[PDB]
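Novice: Below: one structure in C-alpha cells.
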2 protein chains.
Amino acid sequence: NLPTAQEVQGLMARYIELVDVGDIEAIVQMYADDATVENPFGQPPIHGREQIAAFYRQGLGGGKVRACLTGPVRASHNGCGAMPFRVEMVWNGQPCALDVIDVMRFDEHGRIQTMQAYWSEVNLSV
Amino acid sequence: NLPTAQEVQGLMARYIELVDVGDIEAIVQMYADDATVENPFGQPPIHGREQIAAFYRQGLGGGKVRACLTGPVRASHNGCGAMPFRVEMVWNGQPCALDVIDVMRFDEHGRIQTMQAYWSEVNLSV
Ligand SMILES: C[C@]12CCc3c(ccc4cc(O)ccc34)[C@@H]1CCC2=O
Ligand SMILES: C[C@]12CCc3c(ccc4cc(O)ccc34)[C@@H]1CCC2=O
C-alpha cells in the first residue's frame, strides 16, 4: 500500500495503455508474482502470473481490441484505485463495446496485487 | 447476492437520484440495518443505520450538493455493482466537483450490505 494517490492514477492509466496497444508481456510485468484477478467479478479467481498471462493472451491476442478510460482514475490513500473504461472489440463480425470498472490494489513495489473487474452482458453494446 | 445484474443497475441509479434530491430518509432505508460504509475507502468503517444516517445527514446537510451518474452502472451476477459519478458542492465559497466511484454489494432483500467510495483530493476540482 505504498504508491501514492497520484502514483496510483498514473499506474492505472498506464495499464489501460498497455491493454490498448496489446503488449501482453508488459501487462503481465505490472502484476505481482502472486497476484489474483477476478474478471468478471463473481467468477473463480485467476492466481499467479502464469494463469494471468493466459487470460490476456487469450483475450487480447486474438482480434483487435481497443481500451480507453472514459473518466478519471479514483485513487485512495492505501494504494487502491478504481477506474471506468470502455473495451472495443468485434464479436462474430459484430462490432461491440463493453463498459467496465476495474478496482486495483497495489503492493509496496507498485505491482498490481489484486484486480477485480465489474461488468456483465448488461454492459455490452453495439 | 440475489438482485439480478439489471436490478443492481436500477438500485444504484436510484441511490444517486436520492442523493441528488437529498432524501436522507429514503437513502438510509436502502441500507441493511447493520450495513457498513467506507467513505472514503481507506478510512475506518461506519456501521449500522444510525451512524450511516449521520453521514448523509451532515454530508447532504443543507441541500446544496448535486450528484449525477457520469457513466453506466457496471453490474455483476453476484449482487454487486460499481458506478462512476460526480458530486458537486461548495468549498466555503467556490463551487467544486468531486469524481467518485461507489462499489456496492446487495443482500437477498435488495438492500445495500456494503458500500465503498473511491476518491481523494486528486479527484477534487474547482
Ligand atoms: C476478454 C475481453 C477483452 C479484454 C477485457 C474484457 C473484459 C474485462 C477486461 C478488463 C481488463 O482490465 C482488461 C481487459 C478486459 C473482455 C471480455 C470479453 C473479451 O473479449
Ligand atoms: C460529503 C460530500 C458530499 C457527498 C459525498 C461525498 C463523498 C463521497 C460520497 C459518496 C456517496 O456515495 C454519496 C455522497 C458522497 C462528499 C465528501 C465531501 C462532501 O461535501
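In chain A, numbers come from Swiss-Prot; the residues present are 2-127, in order.
Per deposition record, X-ray crystallography, 2.0 Å.
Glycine is no exception: its Cβ is also placed from the backbone N, Cα and C atoms.
According to Swiss-Prot, the record shows the following:
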type: ACT_SITE; residues: A:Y16; note: active site, proton donor
type: BINDING; residues: A:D103; note: substrate binding site
type: MUTAGEN; residues: A:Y16 to S; note: Reduces activity 20-fold
type: MUTAGEN; residues: A:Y57 to S; note: Reduces activity 100-fold
type: MUTAGEN; residues: A:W92 to A; note: Slightly reduces activity. Reduces protein stability
type: MUTAGEN; residues: A:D103 to N; note: Reduces activity 4-fold. Reduces activity 10000-fold; when associated with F-16
type: MUTAGEN; residues: A:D103 to E; note: Slightly reduces activity. Reduces activity 10000-fold; when associated with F-16
type: MUTAGEN; residues: A:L125 to A; note: Slightly reduces activity and reduces protein stability; when associated with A-127
type: MUTAGEN; residues: A:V127 to A; note: Slightly reduces activity and reduces protein stability; when associated with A-125
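Show me how these features fit into the structure around them.
Specialist: Cβ-based neighbour count (10 Å, all protein chains) for A:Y16 (mutagenesis position) stands at 24.
All protein chains considered, the CB of A:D103 (mutagenesis position) has 25 other CB atoms within 10 Å. Mapped onto three states, the DSSP output places A:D103 (mutagenesis position) in strand.
Sequence-distant neighbours of A:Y57 (mutagenesis position): residues of the same chain at least 6 apart with a C-beta under 8 Å from its C-beta are A:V20, A:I25, A:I28, A:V29.
Listed in sequence order, there are no same-chain residues at least 6 apart in sequence whose CB falls under 8 Å from the CB of A:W92 (mutagenesis position).
Taken residue by residue with DSSP, A:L125 (mutagenesis position) is part of a strand.
All protein chains considered, the CB of A:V127 (mutagenesis position) has 7 other CB atoms within 10 Å.
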Novice: Does anything in the same chain, at least 6 positions from A:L125 (mutagenesis position), have a Cβ under 8 Å from its Cβ, and if so what?
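Specialist: In sequence order, the residues whose Cβ lies under 8 Å from that of A:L125 (mutagenesis position) (at least 6 apart) are A:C97, A:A98, A:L99.
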Novice: Measuring Cα to Cα, how many Å separate A:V127 (mutagenesis position) from A:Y16 (mutagenesis position)?
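Specialist: Pair distance, Cα basis, whole Å: 25 Å.
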Novice: May I ask you to report the DSSP-based helix, strand or coil state of A:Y16 (mutagenesis position)?
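Specialist: Note: A:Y16 (mutagenesis position) is helical by DSSP.
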Novice: I need the CA-to-CA distance for A:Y16 (mutagenesis position) versus A:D103 (mutagenesis position), whole Å please.
Specialist: 11
